[PDB]
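To keep things clear, I will list the structure first and then write my remarks on it.
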Amino acid sequence: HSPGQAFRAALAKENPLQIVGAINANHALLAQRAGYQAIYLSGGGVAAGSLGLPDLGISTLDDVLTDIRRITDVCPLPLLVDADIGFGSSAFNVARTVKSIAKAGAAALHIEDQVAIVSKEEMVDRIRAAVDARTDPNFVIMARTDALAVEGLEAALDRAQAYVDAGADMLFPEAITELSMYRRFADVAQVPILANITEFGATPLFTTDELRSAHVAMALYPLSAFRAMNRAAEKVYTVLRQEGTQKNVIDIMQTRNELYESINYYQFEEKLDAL
Amino acid sequence: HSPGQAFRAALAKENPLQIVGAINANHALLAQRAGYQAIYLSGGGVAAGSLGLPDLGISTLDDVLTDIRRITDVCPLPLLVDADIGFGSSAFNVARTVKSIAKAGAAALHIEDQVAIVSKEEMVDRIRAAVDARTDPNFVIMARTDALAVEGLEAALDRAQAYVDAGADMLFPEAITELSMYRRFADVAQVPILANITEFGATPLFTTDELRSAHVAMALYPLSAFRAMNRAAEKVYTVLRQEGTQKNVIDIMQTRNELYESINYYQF
Amino acid sequence: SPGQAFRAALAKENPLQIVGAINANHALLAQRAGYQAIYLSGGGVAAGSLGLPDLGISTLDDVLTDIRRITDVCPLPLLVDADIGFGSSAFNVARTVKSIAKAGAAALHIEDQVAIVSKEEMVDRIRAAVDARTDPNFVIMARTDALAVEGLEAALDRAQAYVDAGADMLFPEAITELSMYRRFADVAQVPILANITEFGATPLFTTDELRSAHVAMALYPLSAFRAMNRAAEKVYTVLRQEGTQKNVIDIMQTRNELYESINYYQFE
Amino acid sequence: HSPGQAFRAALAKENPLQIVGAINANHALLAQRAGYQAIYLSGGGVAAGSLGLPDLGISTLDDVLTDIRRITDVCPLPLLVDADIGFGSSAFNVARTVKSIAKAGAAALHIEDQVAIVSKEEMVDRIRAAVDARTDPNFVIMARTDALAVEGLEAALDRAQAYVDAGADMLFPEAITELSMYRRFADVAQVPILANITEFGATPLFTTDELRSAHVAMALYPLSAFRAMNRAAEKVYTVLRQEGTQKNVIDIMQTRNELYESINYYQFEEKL
């Protein structure tokens, strides 16, 4: 039943496993109804969406925990969580963070080597503090590297090896621009590799068939839905403010039955009927 | 500063005052950029959006307070909050609720007589307890009622005046299909009336001009933006799952520059 | 799992002494004193954490925060006072049960308070609670004040119905004879908890006495909390009257004792 | 409608003003009933009491905000809060922290030059960041410093003036063991001075009369009640576990009537 076991189970059943970001509980339920087997909580999303703040280390662990509980309290899909760099320079912080996130209901989390990026040894220690704090061995500790933004592939691969040896269960190579690169991290790391297919990034919009050819274990789409959600919302605000009526925007609105079906409204009423 | 004043001022410079719901802090900033002068925190939205639950009284005051702080901590627009029956029951419950919501950063809130509905008497105490707990007199205490559709016009208007005599600063009649109804409340209650122009309900999609002729002081669009964001999010999930790529939905996605600007990324 | 730890403590101690801990610190003091299980008093969350009377003012969120604080640092299984489920519908009870378990609790008790609800209503609450539980080892205890409110027959009839409904253990109030506890144990056929709180109508039974009565758990809900309030008050009064705390230094836990209790040096 | 004003008024009314720590809402009420005009939320107390953790930077702002709301939601006494260094490291972090603490209900807070201590310039920027985030000019921003011990008197007095010029409404200087030294700091800073009269420390247990003679504006007792409550609780746990009954500690327990009275039980039941 362990959410961590659920995540790993998802991986074994889907390759590459599509993991979509869910900005809130409602969207996690939509993703589930769409067929997805796992979801994601973006840190930049918590900041930009939940707090309306830029992703400049302004949001706190508590902001993230709150969204983790909301999402997992109602959606059973294993949730991968963006734990940034650990929320705290102290090892105690990295540890309290890992335990808090797991306790909030997350199935997995990824911690990065950013400060520019810290040294291999540094990250290796962070990873160790994380693996140590974990209680449920099935809970996934993913190690993310942003080395490709400031270093070369070879250097990034060197880290990838040290991060795995450090205990990292899976690898998250950021900003990969070539399909062949994914293959090299896989062959070198020997653990599941996640491809971050976020739009407006350096990484091309690879298809799942392309990622599969590169042995990619996971395809992540962190803010996709959020992005379309914002545009549609903005449209409603503009049209409504210009015409003094939302009449010409009704057509792009989820209906009552659709909303109700996504949140299992009828099922709740059913239980009441039974009484 | 007093958001209660900002709210009162807003109704003064805009008639009817358009108040749009904002499901989260981000959308509050969007509504602000769109030019709105006041926003709303829908209770059904906190449940459906923040919790992914139906509007069956499962959400808690704390769930609501979290969204209030998030929104009001970054957006200065006056926020009207849906506080239901006070989530408690006794006088001290309504007070703690009103105080908490005010402390959280809201500018106004509305409580309702919907338990069937409570007797005129208990609603009167409800309003009194609410008004008494108020610290800043500029904080708005709105009363929402459904007596019209339950007891009838005569009874509805009776409650209306009572609710006003109890101290309610504004009235929120629910499920109004005829504009005449709004006028009767405005003439009887003689306090700013709010029209809930939500979609897929029993109320027609009245325009701002139509509401003005009915003497409506506020036009409410509780979930409008929310409904559109869900359809858009659903479209993205569906296409991505079918096609294995989001290439064909990029066109309906807010761009990086657009996002960064809505949250003043460059300013930081 | 916490539920397993609770049942493990129960299987190894008879009766199992369960002491209330008002906060994380005291949870550690209890652990150091040798207790195998601790308690989170609902009245303690209200009076201690909120400074309010136990009259339905505290919320589920207040309780959850204390559960996380305590269980994040103390591994002793924690029994939680979930009042009536913090809501009327089975939906509320369901959300409450999952949240409390998620926060780290090992068990919780729910009561038939409204006077009390009908046997049928409580049966539904219990079923809703049992249905919401995911880990069968998580304990769902039924608390009932039927003996005092309705009488022996009513209490025993309800006790049986509550067990059939899925309640793992029973918390019957107002019993004043060890012989009556045996009767409840024989009829319910599930572990019985005896509330040994102070200043009430019930006797301060010893663990040996409770054992002779077939009582499985002995509860001391606010015992430590009571002694802590008196000591704190003594400090405040002397300090105020004398302009220094010199004369109350002798009743203070030392810095070394504090450090020892929270494993300061270990972290250092 | 300003806890900041209430704090300043308490200062003017009582000199030195006794500020006692309250580990939770209940004790805030006990302090209020004992007659105190201001209370304190110790950072060390939030960690050791609310979290059962050492005061080594493990607690978060959220843990503090929760206790602030709980306390100020029921007790009207102005509350001074220990905000450490602003929980974070950026000007945006100090600002968000200052704002949230005030929004949570506090009347004042203090930040320190702790990193060794940061440079005078570093601290000056923190203070300025806090003062600018402040929405109510009455909300008090206190600067805590341990420069006397770390860098010596010349440097400490220098930072003090610099901190005040930066906007600190009050000063909280550590490591002072002599009245004459408090006197000197007060003369230089020209703002209200707080003396930390915590126990089991280097500082003597100065009396209010002695502190008044030292130009000290506030007397702080950060964990006094907390210390006594822990010992009492430990006593109950121990005796109870050892004897299988709490009969022999009933004598040191606050009764139910006393508890009810301290939290105005009957005034609420009157409303119910």
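Residue numbering in chain A adheres to Swiss-Prot, whereby the residues present occupy positions 4-118, 130-289 in order.
Per the header: X-ray crystallography, 2.1 Å.
Here the Cβ of each residue, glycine as well, is placed from N, Cα and C on the backbone.
According to Swiss-Prot, the experimentally introduced change A:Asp58 to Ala is described as follows: Inactive. Retains the same oligomeric state of the wild-type. Marked as Mg(2+) binding site by Swiss-Prot: A:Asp85, A:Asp87.
Mapped onto this structure are the features recorded in Swiss-Prot.
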{"residue": "A:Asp58", "record": "mutagenesis position", "Cβ within 10 Å": "20"}
{"residue": "A:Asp85", "record": "Mg(2+) binding site", "Cβ within 10 Å": "23"}
{"residue": "A:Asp87", "record": "Mg(2+) binding site", "Cβ within 10 Å": "22"}
How many Å separate the Cα of A:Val118 from the Cα of A:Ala130, given that the 11 residues between them are not modelled?
6
Going by DSSP, give the three-state secondary structure for A:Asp87 (Mg(2+) binding site).
coil
Separation of alpha carbons, A:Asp58 (mutagenesis position) and A:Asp87 (Mg(2+) binding site) (Å):
11
Could you measure between A:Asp85 (Mg(2+) binding site) and A:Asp58 (mutagenesis position) for me? Cα positions, answer in whole angstrom.
12
